[PDB]
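**Q** Please read through the structure below; I'll follow up with questions.
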Amino acid sequence: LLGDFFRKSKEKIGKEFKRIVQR
């Protein structure tokens, strides 16, 4: 179930990409 794989990365990226692409 890859979907789980992304959930782990998406969460890591989400927080990281959230602070890098700050508008």
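Using Swiss-Prot numbers, chain A covers 134-156, in order.
Structure method, as recorded: solution NMR.
For all residues, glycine too, the Cβ spot is worked out from N, Cα and C.
What Swiss-Prot shows for this protein is this:
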MUTAGEN   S142 to V  Slightly increased MIC against E.coli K12 (MIC=25 compared to MIC=5)
MUTAGEN   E149 to A  Disrupts oligomerization. Loss of antimicrobial activity
MUTAGEN   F150 to A  Loss of antimicrobial activity against M.luteus
MUTAGEN   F150 to S  Loss of antimicrobial activity against M.luteus
MUTAGEN   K151 to A  Loss of antimicrobial activity against M.luteus
MUTAGEN   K151 to R  No impact on antimicrobial activity against M.luteus
MUTAGEN   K151 to H  Reduced antimicrobial activity against M.luteus
MUTAGEN   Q155 to A  No impact on antimicrobial activity against M.luteus
MUTAGEN   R156 to A  Impacts oligomerization. Loss of antimicrobial activity
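For the listed features, I'd like the structural context: burial, neighbours, distances.
**A** Around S142 (mutagenesis position), there are no C-beta neighbours below 8 angstroms that are at least 6 residues distant in the chain. In the three-state DSSP classification, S142 (mutagenesis position) falls within a helix.
A simple way to gauge crowding: the CB of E149 (mutagenesis position) has 11 other CB atoms within 10 angstroms, across all the protein chains here.
According to its DSSP assignment, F150 (mutagenesis position) is helical.
Its own atom aside, the Cβ of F150 (mutagenesis position) has 11 Cβ atoms within 10 angstroms in the protein chains shown.
Long-range Cβ contacts of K151 (mutagenesis position) within its own chain (separation 6+, distance under 8 Å) are none.
In the three-state DSSP scheme, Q155 (mutagenesis position) is classed as coil. A sphere of 10 angstroms centred on the C-beta of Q155 (mutagenesis position) encloses 6 other C-beta atoms.
Within 10 Å of the C-beta of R156 (mutagenesis position) we count 2 further C-beta atoms, all protein chains included.
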**Q** Taking the Cα atoms as reference points, how far is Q155 (mutagenesis position) from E149 (mutagenesis position) in Å?
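**A** The separation of the Cα atoms works out to 10 Å.
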**Q** Given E149 (mutagenesis position) and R156 (mutagenesis position), what distance in Å do their CA atoms have, once rounded to a whole number?
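**A** Pair distance, Cα basis, whole Å: 13 Å.
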